[PDB]
Amino acid sequence: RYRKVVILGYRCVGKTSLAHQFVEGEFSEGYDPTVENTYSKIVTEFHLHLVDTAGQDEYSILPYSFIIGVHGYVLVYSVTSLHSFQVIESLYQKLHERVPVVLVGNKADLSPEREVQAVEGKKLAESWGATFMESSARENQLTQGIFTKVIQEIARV
Ligand SMILES: Nc1nc2c(ncn2[C@@H]2O[C@H](COP(=O)(O)OP(=O)(O)NP(=O)(O)O)[C@@H](O)[C@H]2O)c(=O)[nH]1
Ligand SMILES: [Mg+2]
């Protein structure tokens, strides 16, 4: 079963690091601004095509490539950046202007720097009818769950 999932978020929230942890089982402390990557993985039988997008902000205009043919979305913000959490709301609105959406507050490992509480992202997700979780691209355990969830959620809907 072929399925296309688009990862969206503000820049530097860890979109690429999430996708790379999930697919290659590695985390890099480096940084490379994404133009567009695609990561293919077989999740057990679904052929998952992850479209890892360029970071976006409150003014950006999302192209058709992000809306058409998309079976599901992973919307990522960073728990250490409220600005990124504010942008993910805009990005959602632009999106609705129905698919499974999993909302991910990433970089939960960086606890001392947290700005956005779990209960806060959970409520936002609830307001959309989306599933919510937190993660760290540094933990394979935490990262797998995001992507197995969005697939289970597509098989659901
Ligand atoms: N501690 C920690 N660092 C993270 C986490 N996720 C990403 N990072 C780090 O944060 C930086 C941003 O990661 P990146 O994956 O490039 O984010 P992005 O959303 O893909 N950026 P862009 O929109 O520019 O493509 C990187 O230097 C990476 O090492 C995480 O969960 N925890
Ligand atoms: Mg990226």
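By the numbers in Swiss-Prot, the shown part of chain A spans 5-48, 53-105, 111-170.
Per deposition record, X-ray crystallography, 2.3 Å.
Backbone N, Cα and C define each Cβ position, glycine as well.
In the shown protein chains, 15 other C-beta atoms lie within 10 A of the C-beta of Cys16 (GTP binding site). Residues or ranges marked as GTP binding site in Swiss-Prot: 16-21, 32-38, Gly63, 119-122, 149-150.
Other Cβ atoms within 10 Å of the Cβ of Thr38 (GTP binding site), summed over all protein chains shown, number 14. Annotated Mg(2+) binding site per Swiss-Prot: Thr38, in sequence order, evidence recorded as similarity to another entry.
Under mutagenesis, Swiss-Prot gives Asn41 to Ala with this note: Partially impaired in RPS6K1 activation. Counting every protein chain shown, 17 other Cβ atoms lie within 10 Å of the Cβ of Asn41 (mutagenesis position). In the three-state DSSP reading, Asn41 (mutagenesis position) counts as strand.
Note: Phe54 (mutagenesis position) has non-local neighbours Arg5, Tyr6, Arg7, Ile46, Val47, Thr48, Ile164, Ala168, i.e. same-chain residues 6+ apart with C-beta under 8 A of its own C-beta. Under the heading of mutagenesis, Swiss-Prot lists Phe54 to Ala and annotates it as follows: Partially deficient in guanine nucleotide binding.
Secondary structure at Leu56 (mutagenesis position), taken from DSSP and collapsed to helix, strand or coil, is strand. Record note (Swiss-Prot) on the mutagenesis of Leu56 to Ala: Partially deficient in guanine nucleotide binding.
The C-beta environment of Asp60 (mutagenesis position), restricted to residues of the same chain at least 6 apart in sequence and closer than 8 Å, consists of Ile11, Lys19, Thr20, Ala23, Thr38, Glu40, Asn41, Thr42, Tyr43. Swiss-Prot gives this note for the published mutagenesis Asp60 to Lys: Significant decrease in NF-kappa B activation.
What Swiss-Prot notes for the published mutagenesis of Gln64 to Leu is this: Constitutively active. DSSP gives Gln64 (mutagenesis position) a coil state; it is part of no helix or strand.
When the neighbouring Cβ atoms lying within 10 Å are counted for each of the binding-site residues (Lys19, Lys120), the highest count belongs to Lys19. The C-beta environment of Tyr35 (GTP binding site), restricted to residues of the same chain at least 6 apart in sequence and closer than 8 Å, consists of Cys16. Calculated from their C-alpha atoms, the gap between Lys120 (GTP binding site) and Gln64 (mutagenesis position) amounts to 18 Å.
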